[PDB]
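Notes follow the structure.
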Amino acid sequence: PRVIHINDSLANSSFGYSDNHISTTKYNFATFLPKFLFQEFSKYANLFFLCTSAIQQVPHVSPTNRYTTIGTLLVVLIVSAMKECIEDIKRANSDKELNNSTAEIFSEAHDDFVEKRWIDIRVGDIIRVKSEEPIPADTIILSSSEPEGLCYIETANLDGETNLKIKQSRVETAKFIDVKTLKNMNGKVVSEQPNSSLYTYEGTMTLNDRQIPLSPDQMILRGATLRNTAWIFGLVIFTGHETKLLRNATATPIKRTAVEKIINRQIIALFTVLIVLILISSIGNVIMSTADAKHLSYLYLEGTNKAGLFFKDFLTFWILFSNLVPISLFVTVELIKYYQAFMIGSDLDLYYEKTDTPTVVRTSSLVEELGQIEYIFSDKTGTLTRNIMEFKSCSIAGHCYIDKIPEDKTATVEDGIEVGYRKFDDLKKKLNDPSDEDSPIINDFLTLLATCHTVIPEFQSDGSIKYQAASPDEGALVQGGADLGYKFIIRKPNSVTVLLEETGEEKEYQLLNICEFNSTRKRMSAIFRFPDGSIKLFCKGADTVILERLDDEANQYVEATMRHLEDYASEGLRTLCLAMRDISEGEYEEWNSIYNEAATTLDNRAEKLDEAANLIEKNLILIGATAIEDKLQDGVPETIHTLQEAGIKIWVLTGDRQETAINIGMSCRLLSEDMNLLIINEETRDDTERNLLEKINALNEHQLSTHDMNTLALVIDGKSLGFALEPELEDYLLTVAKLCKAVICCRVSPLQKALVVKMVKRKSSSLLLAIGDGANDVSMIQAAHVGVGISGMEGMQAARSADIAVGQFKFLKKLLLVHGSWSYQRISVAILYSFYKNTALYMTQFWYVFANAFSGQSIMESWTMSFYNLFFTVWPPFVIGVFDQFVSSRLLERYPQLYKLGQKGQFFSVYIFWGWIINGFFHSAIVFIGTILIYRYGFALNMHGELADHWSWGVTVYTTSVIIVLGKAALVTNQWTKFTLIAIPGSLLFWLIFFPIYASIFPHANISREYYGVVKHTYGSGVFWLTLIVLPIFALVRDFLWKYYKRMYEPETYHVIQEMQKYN
Amino acid sequence: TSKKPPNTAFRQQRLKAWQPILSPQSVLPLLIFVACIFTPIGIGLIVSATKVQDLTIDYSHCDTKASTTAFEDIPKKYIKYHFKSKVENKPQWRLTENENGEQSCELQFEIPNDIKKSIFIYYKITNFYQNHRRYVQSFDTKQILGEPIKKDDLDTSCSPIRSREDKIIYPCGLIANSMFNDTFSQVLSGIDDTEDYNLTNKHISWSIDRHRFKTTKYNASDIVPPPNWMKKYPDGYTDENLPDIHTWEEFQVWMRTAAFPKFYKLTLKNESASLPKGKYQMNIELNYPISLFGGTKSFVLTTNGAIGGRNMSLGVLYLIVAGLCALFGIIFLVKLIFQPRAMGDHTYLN
Ligand SMILES: CCCCC/C=C/C/C=C\C/C=C\C/C=C\CCCC(=O)O[C@H](COC(=O)CCCCCCCCCCCCCCCCC)COP(=O)(O)O[C@@H]1[C@H](O)[C@@H](O)[C@H](OP(=O)(O)O)[C@@H](O)[C@H]1O
Ligand SMILES: *[C@@H]1O[C@H](CO)[C@@H](O[C@@H]2O[C@H](CO)[C@@H](O[C@@H]3O[C@H](CO)[C@@H](O)[C@H](O[C@@H]4O[C@H](CO)[C@@H](O)[C@H](O)[C@@H]4O)[C@@H]3O)[C@H](O)[C@H]2NC(C)=O)[C@H](O)[C@H]1NC(C)=O
Ligand SMILES: Nc1ncnc2c1ncn2[C@@H]1O[C@H](COP(=O)(O)OP(=O)(O)CP(=O)(O)O)[C@@H](O)[C@H]1O
Ligand SMILES: *[C@@H]1O[C@H](CO)[C@@H](O[C@@H]2O[C@H](CO)[C@@H](O)[C@H](O)[C@H]2NC(C)=O)[C@H](O)[C@H]1NC(C)=O
Ligand SMILES: *[C@@H]1O[C@H](CO)[C@@H](O[C@@H]2O[C@H](CO)[C@@H](O)[C@H](O)[C@H]2NC(C)=O)[C@H](O)[C@H]1NC(C)=O
Ligand SMILES: [Mg+2]
């Protein structure tokens, strides 16, 4: 039991409950290393280098300095740490900006609510939350500004439900309205423990004398939002991380890409070749130590114990060759992906002006995957359409009315039953005079438009009234009645006031009861009481549900309305049927007792209420139908066509029937006038299996020509899709879906889109893209590979949980064609170059074992080799992976076929990996032999007959190696910007200026005692400036010639496109 | 409060740049220019390397395969020479031993032309890996600088040769122990109407060596010679026999680790006058046995070159680059002439 006092902040503090601060930071200034170290030492390179530096602590084993590997390791570690700290500070900024907000807490001494901060709120405080502002914590309501004690909370954060919940206070405590009388109430609230079950609460609030029970009907969670109430009084019972909703928060799992697996395979290959090289070197060492043990006596070798000598040689070669796995890659690729994520949300072409919402990339670990997507599971409403509704047409009393009549069927042909289009003026002319028979039906329709809804109107200072509608179609129906002449005005509780512009007098209708919307019902019923004293029932719903519950003997215009639903469904416009019935008092008093039967069962409300209402909706009289249109977004007919041109099969999921989906697909340029539609509409499971078998055997028996393989589409319904996804039948649907070009699913259940996505992703090798809107398909985004959330009016739930937030569907044409091709082409070249620049240098240590008797002697210095990975070869990679464009963005959307190059995997494969590796091996062997042929006896100097040494040659090797690496980088680049000259030649100049300063300053500090006088023997010698010119060209001529040959005689698509870009 | 991203040239990836074109008109001139600039440099380098006139005599096996009573001819297998003129008299050698069995090899050769450049004399040692890991780093620098380092503060690199018979070894290092000790005559003895030719023995090592190798400040009862120095310096170190590593320049030259088992070591030089032609004789105290390292010692007399000394690796590399360029350029030219690409159009090859 959680005993909670009401009016003393000192009494509940003795329990020591949590505070109100929300912690969203990953690290902290108190416990930082014990977690960051364990997080960092979890991959492969980190643990490998840690073990290397740990082994490099034994004496007479390390070929170089004792701190040549721990330096780079600590540098990359502190780089990762400072990046994590920067992101933690950026998160804590918004954390404090959200926590330092204002909140009103009651004061016992002041006897009034004082303004304070959110973080000062404790468990047990009495708070007063103002007009339509959200609840600060888990509070139990004491009173409210509403007379009974009710309020309206919005639960779009703790659920996906879009309606508002009626949370009411108890009537035995709602009499505390005034702030000055809040001091005279004493008692305790025996609450439950903190949980995460949202819809269940149990408590016991004891008042001055006796206890009252509590329930989740007076429990308001933190993600909710107060609405339609001036203020409320709440009692904080759970705060901070002790609430119901933020207790066990969900954690996003690690989403890995295929490029990561290719990198893992390449690292395994590098480890294997490392083991092979170490084994060969150790074998050479042991055989030369055993064979020439008599001539190598001046070294005073062991000889008497070779078991330890072999292991020591193994450790020495391991320490010398451990630099073959560059740890700089795991940081370089991460920073490149981070910059690429930053450079996406910085483009105006991905920014919406009508809403002021740019692209927000939440996860940068899935940026290259934009260049290899094959399926797109897009939504219709919200994604394709503008999510706005407009009342276009109505059909009542067997007629049909529009304002803008087109001249194709302006002539009503009078083919028996009237079909055609008449003006709204003749609607008002048959509305004005009361002598017509249809005018009581026309007015019962036009009141059903303005009364049956649940819109809350509001006035402004300009006088233009704004309607607050829970659905945009009802709001467009209300605005259609308002501009048609029946303006809807002030709505107070339990009555509706309507301003009638025909007579000029303002009427009013007494609202008796409304039944809420349900997806199982797809209805909405509302009993009313009139100025006549008569009780009428209004009911709106789909044509597929209410047409069974009519009296067809009474009405005579059902066939006209069904043909108007047939030519309405031929244009894809969503429609609703409107029905009414006069009822008597005795049946309303019984259905009131059936409603108090449902009021008695709070445990069961989904089963009891909705079918208790359907006891009284057994029979209705049809008034007619309405037609609300939904405008399509701009650019969609072009974007979808461009995506289909590139070879991307699109799956459009529409929550309507078959014909509407076919119409909206034909209008959206998704299909064509000659595309074979494999309609699959069957109910029996065995019949669906037979249909699938017939389709597949009719398709496989004949060949598929070039026109037949492109002109194929699939159209499926909801029931057929639900019956075609069984573990024993999904293979047929999968193998029949890969042949068509566009899939159109109709009447799809919300919880089945994620099922389709998981089915496609579990038995295929392609990457998916789930774009949608609203919390109804959030499961589609959290389960696919590359999720996309459109910032719309249906709620910002999808935008906060999607990997990329996009303004509209028009932007995808530039998100997957340019920012996908580039994001998949840059990272591959960057990784290949990072491998090549390391293998081409740290391999001379292996080619040198043929000259130092396989001793494992370092050819170069100890600190220069470590600086090679920090100050000389870290800028060309960033330039070639961020600031390089192999093709212009203007000439990339025109030829979408280039996306196929990224859709298959042509610029990144293990074959090209081994090619770059063997090219680096070739360059290493070339520089080694070219240096050993020149530095033969060391007599290559003209300074009074003085000779070279072991270091003046290693320095030359290092300089030639870095020059060749920079030359290869320059040959790889595609665009010569003003930032490349500071990376590739800038590094060369940096080395040429830094080497003399280092060699002249540092040796005087007992740190690098191997550079004494090497400056004169290198710069002053005429061999340096000659080898640095004769060797790099000799090593790069092969790559230059091969690139010219593949560009000239055997080009590809991107080659020809770049040629046309350069020449035109 | 406007969340609109900036509009410029960097935030829009609209930076000015240039795209390189691999057109044959932009490739063939490059290669022909590379060839036309590398051919003269290559021929100049090979001409400069041709002017190196030197000599090398493998004086090994002089203790067994050389005569004693007269100067017998040296087999052509050992002698090597590159001079402007031809050699008329074959180099000869003799074995002469004195007191205490101190054997010595007397070589006699003939220089057929006056060398105008300065002369240098090295000893080439083969199959003596100085670049071995256990050999290059095994020497202390503080003892070279001249300080009385205690026993417990000695360098751990010279571990085996460290503190013998509980006495601090002065040159703790494998490089100092295995030192080449074939004393040269310091002068070429001219024979038959030919004067001698004095040589300089100092100022041969690096400047930093002469600046760092300072004379030690030890005593004479705490330092002992290494096991390979017991002959020339018997009865341990004394107040007078204490060597001075600042003037003893051969020790400074030998400490510089070479790069490959085929190396030189500067011993004698003369940069003051020209060496006239004639017959010369050189005495070498055969003290370094070739059986200790399994290689072959050699006395080498060279001059000096702008690039090095009798080596054409740079020239042949220049020639290889020029040949590859001039070959591939003409190959691609005749390939585009006899059969052009004719593939400039896309032709919808998607
Ligand atoms: C005395 C004369 C000296 C002449 C020297 C000449 C040597 C030539 C040797 C081989 C060339 C043979 C034929 C030449 C003709 C064609 C070459 C075919 C080249 C080839 O497609 O695959 C390459 C592998 O290539 C080696 O990695 C090269 C293979 C090297 C393998 C080395 C094997 C081990 C060697 C160790 C020797 C050690 C010996 C011991 C010495 C030390 C001890 C003494 C792949 O890497 P790559 O970066 O170039 O990839 C290219 C390139 O990126 C670009 O052109 C293309 O992109 P784009 O078109 O879209 O822009 C791209 O599609 C791709 O084509
Ligand atoms: C020129 O350089 C030659 C190469 O080092 C060198 O030849 C070696 O000289 C050393 C020094 O005498 C020799 O080492 C001695 O070897 C004998 C066995 O042949 C050992 O018995 C001897 O140890 C002895 O130990 C006794 C007890 O501790 C001690 O009292 C004795 O004094 C003595 O130290 C030495 O270890 C070595 O065998 C020689 N040959 C080789 C291949 O190393 C020349 O002497 C040197 N000549 C000159 C003039 O400098
Ligand atoms: N107040 C309401 N009362 C009864 N039926 C309604 C209704 N509002 C919508 N409907 C009907 O419910 C059907 C499907 O359920 P829902 O209400 O969730 O619409 P929906 O999710 O399909 C939006 P869209 O049709 O644009 O895809 C719609 O076709 C609509 O005709
Ligand atoms: C220059 O050469 C002459 C001989 O050409 C050297 O004179 C000899 O010196 C040695 C040294 O002990 C004597 O044993 C000889 O008797 C000398 N010969 C003659 C003819 O004088 C002279 O020492 C050399 N100069 C230097 C500085 O060594
Ligand atoms: C280089 O060699 C020349 C030629 O022998 C040396 O010049 C001789 O030096 C000695 C020194 O005693 C003189 O006696 C001779 O007269 C000199 N020769 C001539 C022709 O004048 C020169 O000294 C040597 N350089 C050195 C040893 O540094
Ligand atoms: Mg939607």
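So for chain B, numbering is Swiss-Prot's, and the shown residues are 19-368, in order.
Using N, Cα and C of the backbone, Cβ positions are placed for all residues, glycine too.
DSSP assigns B:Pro23 (mutagenesis position) to coil in the three-state reduction, outside any helix or strand. Under its mutagenesis annotations, Swiss-Prot gives B:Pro23 to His the following note: Abnormal endocytic recycling, but interaction with DRS2 appears normal; when associated with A-320.
For the recorded site, B:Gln71 (mutagenesis position), the DSSP three-state label reads coil. Non-local neighbourhood of B:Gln71 (mutagenesis position): B:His100, B:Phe101, B:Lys102, B:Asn131, B:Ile133, B:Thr321, each in the same chain, at least six residues away, with C-beta under 8 Å from its C-beta. Among the mutagenesis results in Swiss-Prot, B:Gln71 to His has the note: Abnormal endocytic recycling, but interaction with DRS2 appears normal. The residue drawn here is the original one.
Listed in Swiss-Prot as a mutagenesis experiment, B:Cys80 to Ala is described as follows: Reduces interaction with DRS2. In the structure as shown, the Cβ atom of B:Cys80 (mutagenesis position) sits within 10 Å of 24 other Cβ atoms. B:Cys80 (mutagenesis position) falls within neither a helix nor a strand when secondary structure is assigned with DSSP, and so counts as coil.
Under its mutagenesis annotations, Swiss-Prot gives B:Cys123 to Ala the following note: Reduces interaction with DRS2. The Cβ neighbour count for B:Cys123 (mutagenesis position), using a 10 Å radius over every protein chain in view, is 23.
Under 8 Å, Cβ to Cβ, and six or more positions away along its own chain, B:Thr320 (mutagenesis position) finds B:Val70, B:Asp72, B:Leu73, B:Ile137, B:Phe138, B:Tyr140, B:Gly327, B:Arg328. Experimental mutagenesis at this site is recorded by Swiss-Prot as B:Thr320 to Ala, annotated: Abnormal endocytic recycling, but interaction with DRS2 appears normal; when associated with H-23.
Applying an under-8 Å Cβ distance to chain A, the mutagenesis positions B:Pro23, B:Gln71, B:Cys80, B:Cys123, B:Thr320 reduce to B:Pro23, B:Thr320. According to DSSP, B:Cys123 (mutagenesis position) is assigned to a strand segment.
Cα to Cα, B:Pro23 (mutagenesis position) and B:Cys80 (mutagenesis position) are separated by 87 Å. B:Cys80 (mutagenesis position) and B:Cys123 (mutagenesis position) are 6 Å apart (CA-CA, integer value). In three-state terms derived from DSSP, B:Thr320 (mutagenesis position) belongs to an extended strand segment.
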